Amino acid sequence: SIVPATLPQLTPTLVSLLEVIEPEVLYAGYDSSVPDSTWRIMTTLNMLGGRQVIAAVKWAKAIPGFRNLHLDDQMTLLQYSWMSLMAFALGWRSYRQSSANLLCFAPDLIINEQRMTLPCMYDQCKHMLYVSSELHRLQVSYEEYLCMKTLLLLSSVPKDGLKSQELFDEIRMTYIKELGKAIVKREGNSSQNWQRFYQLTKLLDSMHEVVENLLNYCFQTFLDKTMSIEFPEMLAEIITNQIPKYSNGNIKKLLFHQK
Amino acid sequence: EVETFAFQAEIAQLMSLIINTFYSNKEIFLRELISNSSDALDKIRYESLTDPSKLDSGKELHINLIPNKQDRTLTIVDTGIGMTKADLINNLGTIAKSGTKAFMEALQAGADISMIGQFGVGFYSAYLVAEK
Amino acid sequence: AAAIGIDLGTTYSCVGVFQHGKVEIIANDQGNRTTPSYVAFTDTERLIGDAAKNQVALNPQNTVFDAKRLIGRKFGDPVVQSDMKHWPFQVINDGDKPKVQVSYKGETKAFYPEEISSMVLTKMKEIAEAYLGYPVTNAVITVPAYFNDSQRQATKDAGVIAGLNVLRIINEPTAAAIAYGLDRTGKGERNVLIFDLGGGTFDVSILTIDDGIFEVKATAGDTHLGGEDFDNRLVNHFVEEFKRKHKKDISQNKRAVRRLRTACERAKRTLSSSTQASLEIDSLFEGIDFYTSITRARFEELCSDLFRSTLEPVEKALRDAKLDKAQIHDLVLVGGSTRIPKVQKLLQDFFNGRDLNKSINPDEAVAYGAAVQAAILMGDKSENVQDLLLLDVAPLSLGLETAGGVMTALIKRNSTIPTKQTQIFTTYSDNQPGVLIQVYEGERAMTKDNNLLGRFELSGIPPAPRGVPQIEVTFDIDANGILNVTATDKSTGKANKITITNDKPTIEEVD
Amino acid sequence: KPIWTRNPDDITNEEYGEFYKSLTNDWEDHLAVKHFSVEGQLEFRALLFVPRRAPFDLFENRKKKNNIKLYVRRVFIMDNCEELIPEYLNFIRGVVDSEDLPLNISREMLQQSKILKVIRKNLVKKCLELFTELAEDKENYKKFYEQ
Ligand SMILES: Nc1ncnc2c1ncn2[C@@H]1O[C@H](COP(=O)(O)OP(=O)(O)O)[C@@H](O)[C@H]1O
C-alpha cells in the first residue's frame, strides 16, 4: 500500500466551456409532393390531393392549438376543407407563374392550354381557375394568401358542429383577424384596407361555390365506376365519409362576409 | 343619513395601487372574495359549536354567486357572520394598517398582487375590476 | 415555553412538550401523565379526566367518553349505531350529527362529540400549562391513521373550541415513529411495523421512512380489540365467581360490576409487572366483601384468544404492504395494553425473537411524537441546524498527506460544520493494492509542519498504473468538530477510516 | 372534493380517468396513475399520470413545464411547475399538493428550498416505482415503452 496522490495531473475543468457550448444549426424544409400527369390529372389530382391533404394535416397540426382539437374533428376538417386548400394552393402558384391562366399543381407542374380545356380536366379545373383568377385580379400578397389558406382550413364543418368546436372557433377567428392585419399594413389609406379585406374575404366565401362543384366531380367519379377514376387511400376515406353529408346538405359552409 | 369616512392611509394607498398598477391577473378578484366569504362562514361555524344560537338566524352556511349583466354586476353572498356598522367603518373588520404596510413593503420588494390575501387585506382586490 | 402535542384517544389521552432535545411528558393533577378521555356532567360542574372516570359507576348516564367513535360521523353511520347501543348516555340525530344528551347543571343538553373532545383537550391544555408555567396554544393533535377528512377537520375544531392553534393533525403511528427517533435521518429506507393495542381499538400500520420522509404502506385492525375486552374477560372471571361463591347475582348491578371492573383494571396493570395480582373490594355487592385473585397464567388463559388475534391484522398488514417478516426492520409498540408480557411475547416471537422498541412508555410515545412535531411546526428549529453551522466551523483546514509529503485539504478553514467534502485520488505509484492516507490539520503546505490527527489504510484497490485506481477520500466532520476520514475505491466498493478526536521606465523615454 | 385529497382505494379507475381527461384535455384515457401521499417531515399528496399517448409536441412545441399543477394547502399556485420533475419525465401530467410549502412563491424561493428538492426527489422515485409496476405485465409495458 502507498501514499495516494492527485494523479494523473491531467484532471480538466471544462465547466466554463461546457456552459459556453449551446448552439447547433437547424434547418427548414420537411417534405415534398408533385403530380405525375397532365390531362390524366383527372385521376392524378386525387393522388396529389391525397398528398396535399396529408401535407395539410401536418401544416394544420403545426398551427398552435390545432393538435389540441379532438382528432375526430381534426380529421373532419381536413376531410371537408382539403378541396378548398387544394384549389387555393393552385391559385397562388398560378397567380405568380402563369398570370392565373393555368393551374399549377406543384411548383414543377403547370398544365397548359392544350390539356386545360379538355372536359376531363376543365369540368373540375375551371373552378380551380376561378380561384387563381381572383388572387391575380385581387393582387394578393403572400402574407394575405397564407392568412386565407389558413382560414380555409377551418371553413367547412358538420351542420351539427364539432366535438371540440369551441377551440376551433377561437382559432378560426384568430386567423380572420390576421388576414385583416396583413392587408392594413400593405395597402395604406383607409378605404383600401376595407376594400382589399372584403374583396379577399369574398374569395374565401366563394371558395365554397368552387368546392361544391369540385367535390361533386370527385363524389361522382368515386361512386360511378364508369368514370374509371382512381383515388389514394387518404382521399378514398375522406370521400366515402364526405359524400353522404355534403351532397345532402349536412355540412355547413362558413362565411366570413355577407353579400 | 350617510356617514362619510376616510380610509386609513395604508389602504387608501393600497387601493390606488390596485387600480393604477398594471396587474394582469384580474382573476384573483373572485378568488379573494370567495375565500373571504369562507372565512366568515367558519367564524359562525366555530361559534355555533359552543353557542348554537348563532345559527338561529339561518342554518345554511354557503357562498352564492349571482351575475346580472344588464346592471354590470355580480353579487357574492356570504351567509357567514357578517359585520356590524362598527366593523364596516373599522376597515371592514381587518387590521388594515399592519397588514397593508407589510404588503406594500412586500410589493416594493417585488411581491405580486396575488399575495394580497396573505396579509389579511385580500378584499381590497375587489377594485382590480370594480368601478364601485 | 415550547409547543405541545396531545394524544387524543377513546379511553385515554396524554400531553407532552418538546424542549431541549426531549419531550417532557406531563402529569395531571394526581401525577398521571396519561389520563382518561372522560367528561362527567354533574349537576354542579363537568369533571374531566380521572375525576370523571372515578365516578362512571355513579353517574354513567351523564358521563361521556369515547367521543372519537362519534366524531366526524353521521348519525346514520353504522358505526354510530354500533356504539350508541353500548352507551349509558343518549345519542341524538340532530341534523345527522350525533349529539350526546346528558344532564349538566340540571339541563339535558345535547353535547356534540367535538365539544366533548374539546373539553378533554382543554383539560390536557391546562395540564401542560400548569407544568410549563406558561399558556399554550401551539399544538399538534394526533388521530388514527384511518381517519377520513371529516374526522380530521372535526379534530382540528375540537382543538379550536379548546382555544388551540392546531398546527397539525398527524397520524398516531407517525407520531410513534417520531418518538422512537426513526425520523432522525440515517435510518432511511426502513420498514417500521407499528402495533397500536390500546383501550377500545387495535390497529396495525406499516410505515416506510426515508430520512425523515414518511409513507404509510398498509393498515389493518380490529375496531373493538383492546384493553377493555381484556378487562371484560377478567370481569367475567370475577363476576361469575362472585355469583357462584356467594349465590348473589352481581352481574345485574351496574355499580358493583363497575367497581369490580375498576379492580380488574388495576389488577391487570399490576399483573403485567408481576406474576400475580388480587381483587379486594369492601361491600361490593349486597354488602358482600369480595376478596379473590388473578394469576398471570390465568389472565392469559382468559384472554388467550384476544392475544392471539392481534397477530391476525399483523399478517393482514404484511399482506397489504406486500412484505414478509424479514422486510420489517423496526418493531414498534404503541398502547398500554402492549405492556402485557403475552403481547410482547407474541409479537416478538412472530418476528423471530427480534427486540421490540419499548424505550418510551407505549401510552406516551404518541404524545411524545406529537410534541416533537409540534415544536418543529411552531417554527422550524429543533436543536439544529443553522446555529450548529454558524457557530462551529473547522478552525484549521483538514486534509491528507499525499505523495510528495504535502497536505491536500478537503475541508477549508472556517468552513461551516457539519459538512461532507470529497476529492479523487489514485495510488501514487504503479500497480499498488492499496493506499496510505495520513490525516492532518493545519495551514502549512508540507505535512511535516502540520498536526497529524491519525492514519489509515485503504485496502481493496486493484493494482493499476499510477493515476488509474479511483479513490474517493471523504472528510466527514460533525458539528462538534469530530472528524471521520474515510476512503473508498469506487471500482471495488471497499473502504476504511480514521477517527480524529475533538480539541474543544521605457515608455517615458525616447529613441 | 379534490380527487387527490381523496382516498386512493376508494377512487375508481373511471374517476381517475375522467379526472385525467379534464386535467389534460386529452380525450384518450390515462395509461397509468400513481396516487400517493407523504407525511412526516414533509406533507403532500400527488397524482402522477402517464398518458396513453406521446403525441409529438412533447419533443418540440409543448410548454411541458405546465404539465403538473401545483397546489399548497389546496391553494392553486401555478401550472408552470418548473423543476418538480426532471426533464426526462416531462410527459407525466398531474397534480402535486404540498401542505408544507410556503405561499410566498417565486421561482427563487422554490429553487433554493429544500422542499422543492425533496418533492422532486420523491416524485421521481415514485415515478420509477410506477414504471416498475408497468414493467410487470409486459403486455401493457410494451404499450408504454413503444411511446
Ligand atoms: N400495564 C398494563 N397492562 C395492561 N393494560 C394496560 C397497562 N397499562 C395501561 N393499560 C391499558 O391501556 C389502555 C390505554 O390506551 P391508550 O393507547 O392510551 O388509549 P387509546 O386506546 O384511547 O388510544 C387502557 O385501557 C389501560 O387499561
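Chain C residue numbers are taken from Swiss-Prot; in order, the displayed residues are 4-507, 635-641.
Header entry for method reads electron microscopy, 3.6 Å.
Note that Cβ sites are derived from N, Cα and C of the backbone, with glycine treated the same way.
The Cβ of C:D10 (mutagenesis position) lies under 8 Å from the Cβ of C:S16, C:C17, C:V18, C:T37, C:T145, C:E175, C:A178, C:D366, C:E367, C:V369, C:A370, C:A373, each of these being in the same chain and 6 or more residues away along the sequence. Swiss-Prot documents C:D10 to A as a published mutagenesis change and attaches the note Reduces affinity for ADP.
Annotation comment: Swiss-Prot describes C:12-15, C:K71, C:202-204, C:268-275, C:339-342 as ATP binding site. Of all the Cβ atoms in the protein chains shown, 22 others lie within 10 Å of the Cβ of C:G203 (ATP binding site).
Quoted from Swiss-Prot, the note on the mutagenesis of C:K77 to Q is: No loss of acetylation and ATPase activity. Exhibits normal protein refolding activity during the early phase but exhibits defects in ubiquitin-mediated protein degradation during the later phase. In the three-state DSSP scheme, C:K77 (mutagenesis position) is classed as coil. There are 15 other CB atoms within 10 A of the CB of C:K77 (mutagenesis position), with all protein chains counted.
C:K77 to R appears in Swiss-Prot as a mutagenesis experiment; the accompanying note says: Significant loss of acetylation and ATPase activity. Decreased binding to HOPX and HSP90 and increased binding to STUB1 and NAA10. Impaired capacity for protein refolding during the early phase after stress but shows normal protein degradation activity in the late phase.
What Swiss-Prot notes for the published mutagenesis of C:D199 to A is this: Reduces affinity for ADP. Cβ neighbours within 10 Å of C:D199 (mutagenesis position), excluding its own Cβ and spanning all shown chains: 26.
Checked against ligand 1, the recorded positions C:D10, C:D199, C:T341 give no residue with a Cβ less than 6 Å away from one of its atoms. The Cβ of C:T341 (ATP binding site) lies under 8 Å from the Cβ of C:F198, C:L200, C:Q347, C:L350, C:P365, each of these being in the same chain and 6 or more residues away along the sequence. Taking a C-beta cut-off of under 8 angstroms and a sequence separation of 6 or more, C:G12 (ATP binding site) has the following same-chain neighbours: C:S40, C:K71, C:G201, C:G202. If you measure from the Cα atom of C:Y15 (ATP binding site) to that of C:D199 (mutagenesis position), you get 13 Å. On a Cα basis, C:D199 (mutagenesis position) lies 17 Å away from C:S275 (ATP binding site).
For the pair C:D199 (mutagenesis position) and C:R272 (ATP binding site), the Cα-Cα distance reads 17 Å. Non-local neighbourhood of C:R272 (ATP binding site): C:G339, C:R342, each in the same chain, at least six residues away, with C-beta under 8 Å from its C-beta.
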